[PDB]
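Here is the structure we will look at.
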Amino acid sequence: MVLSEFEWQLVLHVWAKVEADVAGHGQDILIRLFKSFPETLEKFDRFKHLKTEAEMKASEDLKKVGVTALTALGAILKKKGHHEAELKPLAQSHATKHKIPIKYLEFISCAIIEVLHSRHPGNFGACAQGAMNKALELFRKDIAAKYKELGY
Ligand code: HEM
Ligand SMILES: [Cl-]
């Protein structure tokens, strides 16, 4: 699949809004991920002992991990699909070091869209939502192809 230039514009304007508060968006996304799909928390050895949303919001380690994930996703999105070099190390680490199945990438994609809706009422309409869904689907499909090459 491919996104049109119009669709990429929609994605990057939304992302520039995320960049006004990377840490807050990353906290909200990880917390939504763990509340909607609690098994995903087991993959995060650094903070899988956290038990409540209040503990998650207070965790400096969780916030840093959210910043790192959103920083990398923003860099990838800015490549507008020409992301082969940037995606390679991420697919490698998530397949073999962190052991993240594709379904967990689907779960975090759902969490991303929900947090964008929640944080940007009136500025995340049907076109931007559809474009962001396509951008995240392309990201997952391109990771899944690298997973396949690694036999994961
Ligand atoms: C938008 C999707 C994601 C992006 C862009 C992303 C990005 C990153 C980056 C850049 C790192 C640090 C460098 C590296 O190890 O490659 C990282 C680490 C990690 N990621 Fe992801 N990630 C995503 C989704 C996920 C999901 C869904 C999970 C688990 C359910 C996950 C689990 C981890 C773990 C456990 C680490 C190591 C964290 C630590 O140091 O404590 N990632 N991720
Ligand atoms: Cl829109």
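Residue numbers in this text run from 1 along the chain shown.
Header lists the method as X-ray crystallography, 1.3 Å.
Cβ coordinates come from backbone N, Cα and C, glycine included.
Residues or ranges marked as heme b binding site in Swiss-Prot (evidence: experimental evidence): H94. Spatially close to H94 (heme b binding site) yet at least six residues away along the chain are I100, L105, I143, judged by Cβ distances under 8 angstroms.
For the natural variant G122 to A, Swiss-Prot gives this note: In metmyoglobin. The structure shown keeps the original residue. DSSP assigns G122 (variant position) to coil, not to a helix or a strand. Around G122 (variant position), taking its Cβ as the centre, 5 other Cβ atoms fall within 10 Å, counting all chains.
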